[PDB]
Amino acid sequence: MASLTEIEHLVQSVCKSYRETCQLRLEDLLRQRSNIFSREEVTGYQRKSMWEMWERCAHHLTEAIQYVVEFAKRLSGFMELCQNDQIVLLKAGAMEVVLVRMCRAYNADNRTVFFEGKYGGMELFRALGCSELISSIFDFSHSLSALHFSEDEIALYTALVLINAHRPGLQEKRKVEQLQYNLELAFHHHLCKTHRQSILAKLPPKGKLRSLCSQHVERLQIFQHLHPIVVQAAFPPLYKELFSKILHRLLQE
Ligand SMILES: COc1ncc(Oc2c(Cl)cc(NC(=O)CC3CCN(S(C)(=O)=O)CC3)cc2Cl)cc1C(C)C
């Protein structure tokens, strides 16, 4: 199944769907690189209460996830899977897709990430009380930055992050397997064509993205146990549904 021309057509539609849902164009993020938070602004963030920082981050992550949901809806083959399988793939892979896309907003030269209009270092997030997770995210972004991914590579890699036939709970495993296989052929064909197959051995293990996501769910549990009404009253409904329906409504539109 799937000939060379169909594989190349899949590459183009995956890259197109990603450009339409990339949230911020690469040039927009790169243009802001010398716009860095001052010492006074960093201090201001560290002095914010733990629950105010958690609400702001949950809000920014929710916006990012919304673009990942739209990417999935435009992704060739995804809307043809059943609703249960669409939701199983998004619940397990939306945050993983966000963590990979995040490397585009990371500047390896000074170890800063784009957040609320400017670039700031890891110390900006000290008030969350989850410094091991924040450093793990910055390390992961640094490791992805060393690969120098093109926008097309990001599009193809993130399509495979989401289209994972091994997620527990899939009702039509074969359908997800066939779609994952075509996306993998598209990704490997594009790397072979561009002389970039050397990135394959440098891509992170599947367990690394899973550990970052498990750490996020665990740190959220600790926060929620301490501040339950903050989560109930001020966290985005989509965020709570995924990590603590909205997804069904988002996919139906
Ligand atoms: C997992 O838990 C987390 N992941 C990241 C966290 O910190 C952030 C947040 Cl919340 C946002 C940004 N940045 C943005 O949201 C801006 C965004 C960057 C990505 N681009 S993009 C997709 O165009 O490249 C769009 C703009 C960066 C970091 Cl470190 C916090 C958490 C938990 C512990 C709460």
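Each position is counted from 1, following the chain as shown.
Header lists the method as X-ray crystallography, 2.1 Å.
Every residue, even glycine, has its Cβ placed from backbone N, Cα and C.
As recorded in Swiss-Prot, the features of this protein are as follows:
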MUTAGEN   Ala64 to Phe (Swiss-Prot position 327)  Completely abolishes transcriptional activity
MUTAGEN   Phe115 to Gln (Swiss-Prot position 378)  Completely abolishes transcriptional activity
MUTAGEN   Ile134 to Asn (Swiss-Prot position 397)  Nearly abolishes transcriptional activity
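Across the fold, the C-alpha of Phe115 (mutagenesis position) and the C-alpha of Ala64 (mutagenesis position) stand 12 Å from each other. With 12 residues unmodelled in between, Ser244 and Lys245 have Cα atoms 13 angstrom apart.
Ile134 (mutagenesis position) sits 17 Å from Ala64 (mutagenesis position), taking the C-alpha atoms as the reference points. Neighbour list (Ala64 (mutagenesis position), Cβ cut-off 8 Å, at least 6 residues apart, same chain): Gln23, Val98, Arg101, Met102. DSSP assigns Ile134 (mutagenesis position) to a helix in the three-state reduction. Fewest other C-beta atoms within 10 Å: among the mutagenesis positions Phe115, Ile134, that description fits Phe115.
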